[PDB]
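Undergrad: Before I ask anything, let me first share the structure, which is written out below as structure tokens.
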Amino acid sequence: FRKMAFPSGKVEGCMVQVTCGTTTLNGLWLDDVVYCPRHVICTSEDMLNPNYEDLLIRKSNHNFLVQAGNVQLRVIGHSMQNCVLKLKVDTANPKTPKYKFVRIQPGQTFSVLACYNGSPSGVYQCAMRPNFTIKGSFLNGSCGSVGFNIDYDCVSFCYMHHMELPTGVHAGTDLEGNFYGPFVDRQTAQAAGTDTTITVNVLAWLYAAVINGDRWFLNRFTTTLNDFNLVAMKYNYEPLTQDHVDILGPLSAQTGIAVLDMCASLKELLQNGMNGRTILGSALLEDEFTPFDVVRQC
Amino acid sequence: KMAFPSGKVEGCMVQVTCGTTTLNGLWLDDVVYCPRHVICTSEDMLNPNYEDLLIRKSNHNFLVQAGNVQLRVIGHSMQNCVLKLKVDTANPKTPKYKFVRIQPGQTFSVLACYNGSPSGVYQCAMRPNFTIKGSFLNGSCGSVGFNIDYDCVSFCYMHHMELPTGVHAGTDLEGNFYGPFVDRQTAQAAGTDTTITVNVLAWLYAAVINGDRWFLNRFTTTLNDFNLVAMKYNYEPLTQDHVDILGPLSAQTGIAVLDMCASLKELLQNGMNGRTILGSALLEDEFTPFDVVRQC
Ligand SMILES: *[C@@H](O)[C@H](C[C@@H]1CCNC1=O)NC(=O)[C@H](CC(C)C)NC(=O)O[C@@H](C)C1CCC(F)(F)CC1
Ligand SMILES: *[C@H](O)[C@H](C[C@@H]1CCNC1=O)NC(=O)[C@H](CC(C)C)NC(=O)O[C@@H](C)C1CCC(F)(F)CC1
């Protein structure tokens, strides 16, 4: 099983660059609005504890340089929505896909189109960790790169990149500018919560193993959801929610293995280890493939 | 693993159908390239005489669709294992491109497609035994692999088949297979695979750059003595060019190439002791030195 990203072309057609002074980052051009991180309006003196409201008061439309390639897009209005800036421009992007803005849950995966100066460099698949960080490849200049899923014709944008944490992991917002996790856009050291293993994705991985004929870990027992959750937390696994149980429905139907029976199987793997065996050619339980990713790929 | 952005290639994918057989084609200027086994029926795929099968076909037996629009085929020819269909319409989305044949150990991105529609993108390496560990299903043939430099798309791979072991085989865009494989519906084994040593070293450098360095040591080795151990463990030999290619990473970390070779030697001889590197229980060999630099 490979980490497979969504084709990036519909998002490539929306990437622009946004500059204030010498500060350049990426923005997302949909219809006649460009969305980008608000810290583009920051100097250095500001990034320590920016007063974003006062910094924006000193800005006019004519202070923002928005470019698609080297072609300038005239800004005709501006506003700030949480931690994102919205720049109204005088041209509707002809490459605008059908799209939605969504807020994802920890454990969900998405593709990131890593961009620099409005130019895409690469695409890769990310998982939102339970502590609301991602393990991106994000260098200087990458802010405003976005994360997305594609369903049928429709791009669901779920992430915009803002910052790196002391541990090297990455943090950002949804496209309404609300951070995932307890982070703020200030050049200060911020700690994430201790991370945990994404249980629903491990279960998805065990279902994928069964689908491929690797099923030694299946047992004849079951558990309640509450009993499983209380044990799982002692192993630094996330508790399951009702939505997790439901998104495992399709794989449970495909294999005939009830969700709670698979939970009982995972509980035994936690309490006894792998006994020197492997699953899908791996001694490690994988937690960055969602139930959707398993299906999308199998 | 990071892939190249796929948009320039998405704008070239089309669907090609002959009979009940459908797969993907690549539409550049006024030509569509696709695997020649599109002309086969089930019965044919078992032992096909392609020149015989092809002369029995007319332009109108080929149905090419770019989304909703059918493109009319006005000519066809076969080049090795690829069919070239001339169409009456030029693709305005054709990027600047070249056809290249890649070397084993090199990496490329794959745009997996079904029915002419892009499905996913991922990074692959050409294995030393000329297979690729892909994720391809029924209908993925004609999906291509590529690298992008500046604005130029270098196409290096077109997908044709799966082997019993589950790995994949295909051709360059001139239709010549990578490896000893043939486009016939028969079970085919590959040569013994080896590990791409220069890529393992590059990935160990990436691990150090990210502060994961338990595997380092103060031993050293000559290039030849390292290569003796590598061959024993079915790792590819390391050439002086490989050592030179690793220079930048050596400079960045201050770890001499041959010192990283000594570290790898001890991993081969002792294993990983149930430890991980960059989260992996196994040594990763599908990142090139260039891949590592680009991303670090
Ligand atoms: C594209 O047309 C398709 C892609 C295959 C299907 C499943 N996964 C893939 O990568 N290509 C073929 O189906 C190909 C056609 C021949 C004329 C070359 N045959 C093929 O790949 O056969 C494979 C699926 C079987 C596997 C079982 C076997 F016993 F080993 C014989 C080959
Ligand atoms: C935007 O392009 C940039 C992306 C960063 C740069 C390197 N890798 C990234 O993900 N974001 C910022 O520069 C951001 C701006 C603030 C106004 C929110 N600050 C930031 O991420 O600084 C990081 C690099 C340091 C790391 C060390 C620390 F102690 F945690 C303080 C923040």
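Numbering, chain A: per Swiss-Prot, residues 3266-3563 in sequence.
Method of determination (from the header): X-ray crystallography, 1.6 Å.
Cβ atoms here come from the backbone N, Cα and C positions, even for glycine.
Pulled the feature table from Swiss-Prot, pasting it below:
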type     : residues     : note
ACT_SITE : A:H3304      : active site, for 3CL-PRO activity
ACT_SITE : A:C3408      : active site, nucleophile
VARIANT  : A:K3353 to R : In strain: Beta/B.1.351
VARIANT  : A:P3395 to H : In strain: Omicron/BA.1, Omicron/BA.2, Omicron/BA.2.12.1, Omicron/BA.2.75, Omicron/BA.4, Omicron/BA.5, Omicron/BQ.1.1, Omicron/XBB.1.5, Omicron/EG.5.1
VARIANT  : A:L3468 to V : In strain: Zeta/P.2
Undergrad: Could you list, ordered by sequence, which of these recorded positions: A:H3304, A:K3353, A:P3395, A:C3408, have a Cβ under 6 Å from ligand 2?
TA: A:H3304, A:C3408
Undergrad: Find the shortest Cα-Cα separation between the residue listed as 'active site, nucleophile' and the recorded positions A:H3304, A:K3353, A:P3395, A:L3468, and name the residue that gives it.
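TA: Its closest listed neighbour, by Cα, is A:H3304.
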Undergrad: What's the CA to CA span in angstrom from A:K3353 (variant position) over to A:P3395 (variant position)?
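TA: That comes out at 34 Å between the alpha carbons.
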Undergrad: In whole Å, note down how far the CA of A:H3304 (active site, for 3CL-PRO activity) lies from the CA of A:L3468 (variant position).
TA: 39
Undergrad: Near A:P3395 (variant position), how many other Cβ atoms are within 10 Å of its Cβ?
TA: 23
Undergrad: Could you list the residues of the same chain, at least six apart in sequence, whose Cβ is under 8 A from the Cβ of the residue listed as 'active site, for 3CL-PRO activity'?
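TA: Long-range Cβ contacts: A:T3288, A:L3290, A:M3312, A:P3315, A:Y3317, A:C3348, A:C3408, A:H3427, A:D3450.
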Undergrad: Quick check: in three-state DSSP terms, what is A:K3353 (variant position)?
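TA: DSSP assigns A:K3353 (variant position) to strand.
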